[PDB]
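K.L.:
What follows is a single structure, and I will ask about it in a moment.
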Amino acid sequence: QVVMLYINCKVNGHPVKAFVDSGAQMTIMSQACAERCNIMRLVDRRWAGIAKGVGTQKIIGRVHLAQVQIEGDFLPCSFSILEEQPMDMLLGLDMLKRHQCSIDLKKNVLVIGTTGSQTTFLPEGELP
Amino acid sequence: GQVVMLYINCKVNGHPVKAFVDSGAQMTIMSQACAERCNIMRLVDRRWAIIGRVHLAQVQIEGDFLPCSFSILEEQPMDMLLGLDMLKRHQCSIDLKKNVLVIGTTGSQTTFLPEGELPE
Ligand SMILES: [Cl-]
Ligand SMILES: [Cl-]
């Protein structure tokens, strides 16, 4: 009964619950979430089918740059779009390292290294 | 466009283990080969199963012996996957600014391994 790591963020003003996965090489957004956040126009479909990790769904394309809002911070991020994914957004080591983040399980916060801004991990009742 | 995954040096029963640090993994897992190499098969409760479960073994990081619990996978490529269960139990921080795993129960810290020092 260990609660997995989620944070609240926003893309293009739209609320997103992001799964925090230090063992994932690539950050991934679901197509459903890219559509909901109105960022399909950013999806470079020339990256269709490029994936670093094994899975069960096709990669649709690659967002080279979109701002992921965490608290007051707008973080420039790169990520690929999976046709389907259990969670809307998987925050992987690529972006965790890009922003020099700290996954602090004592305080139960994700720290954004750049700015020292912090956002709390979600309690079990707020998990998708 | 080429991300170095997070490993740490640790020791189990005196044997060096390079542990993959995975905040998205619900459970800590050691390969059967590694359990054998570390001479801790005696501690593998086979009623679980995934070959079994080690209920309590010391995992050494730097100078600390941390009680961990983990399951044993018949083949895992990697010797050891340090999951959220153990990262939470030891109130760790994965500090990617400093590039260290902080052990919250002791204040110790250990560096993530450079690319040249990774397994496989
Ligand atoms: Cl890119
Ligand atoms: Cl050995």
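For chain B, we keep the numbers from Swiss-Prot: what you see runs 231-279, 290-360, in order.
Positions of Cβ are set from backbone N, Cα and C atoms, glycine also.
Straight from Swiss-Prot, here's the annotation block:
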- B:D252 to N: Abolishes aspartic protease activity (MUTAGEN)
- B:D252: active site (ACT_SITE)
K.L.:
Run through the Cβ atoms and count how many others sit within 10 Å of the one on B:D252 (mutagenesis position).
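P.N.:
If we count other Cβ atoms within 10 Å of B:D252 (mutagenesis position), we arrive at 24.
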K.L.:
Taking DSSP as the reference, which of helix, strand or coil describes B:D252 (mutagenesis position)?
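P.N.:
Assignment for B:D252 (mutagenesis position) reads strand.
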